[PDB]
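Could you have a look at this structure, given as structure tokens, before my questions?
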Amino acid sequence: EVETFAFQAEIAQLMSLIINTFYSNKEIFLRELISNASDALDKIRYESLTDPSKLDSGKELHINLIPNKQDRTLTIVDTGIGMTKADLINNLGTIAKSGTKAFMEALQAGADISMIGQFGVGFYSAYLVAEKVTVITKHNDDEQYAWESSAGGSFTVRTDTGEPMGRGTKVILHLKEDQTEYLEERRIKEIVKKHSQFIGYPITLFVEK
Ligand SMILES: C/C=C/Cn1c(Cc2cc(OC)c(OC)c(OC)c2)nc2c(N)ncnc21
């Protein structure tokens, strides 16, 4: 049972800008997605101090980076707070509308795409390198969902019947044909060292079989 939704026009416009603008410094996507994972881990850690049972779904707080050359995917996995169905359909986008407007204005004033994270819409930097993004996510007291979008103005949400995650989020980047460098161990290591070397959770870079 797959539900299809339209992005708000402002968010669709942002996605088109990210896809269409000439901008060579694409590697910043990884810092943004790792920071999102870190934020999610911070949140479940903080909530667990007043309600320890929130970690019944898993105590380990960490990030995995998983390249797969056969599938042409780079997956960023965290065991953070996860996202609810309400997040995926309504609430993240409602918040994102103002950040998108501010980001657009900053760009017109001379900012560049690498500053996208300051506006709360760094997630969408995924589309610098991915033709499709699939997000599998599980929040306590909600179901496991798959969100997906290839841009073009729409996204889908379905209940996920794949392998149960416990709690957290997998961001699966289906890479563009000319962006397979982000499947290489040396390249990912370089980017993590340059931009994400003080993240306060273990980051395990898997190697390709
Ligand atoms: C400021 C938004 C936080 C939501 N979030 C994102 C980024 C994100 C995911 C989203 O959906 C998967 C978004 O809406 C499409 C979105 O809109 C700005 C942002 N990653 C994660 C993550 N790993 N774990 C828990 N929450 C997350």
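Residues displayed in chain A correspond, in order, to Swiss-Prot positions 16-224.
If you're wondering, the header gives X-ray crystallography, 1.4 Å.
Including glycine, each Cβ sits where the backbone N, Cα and C put it.
Sharing the features that Swiss-Prot gives for it:
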- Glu47 to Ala: Strong ATP-binding. Strong interaction with HSF1, HIF1A, ERBB2, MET, KEAP1 and RHOBTB2. No effect on interaction with TSC1 (MUTAGEN)
- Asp93 to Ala: Impaired ATP-binding. Strong interaction with HIF1A, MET, KEAP1 and RHOBTB2. Loss of interaction with HSF1 and ERBB2. Los of interaction with TSC1 (MUTAGEN)
- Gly97 to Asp: Abolishes ATPase activity (MUTAGEN)
Round to a whole number and give the Cα-to-Cα distance in Å for the pair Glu47 (mutagenesis position) and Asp93 (mutagenesis position).
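Cα-Cα distance, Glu47 (mutagenesis position) to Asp93 (mutagenesis position): 13 Å.
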Pick from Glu47, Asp93: which of these mutagenesis positions has the biggest number of other Cβ atoms within 10 Å of its Cβ?
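Highest number of other Cβ atoms within 10 Å: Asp93.
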Within 10 angstroms of the C-beta of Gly97 (mutagenesis position), what count of other C-beta atoms is obtained when all protein chains are considered?
24
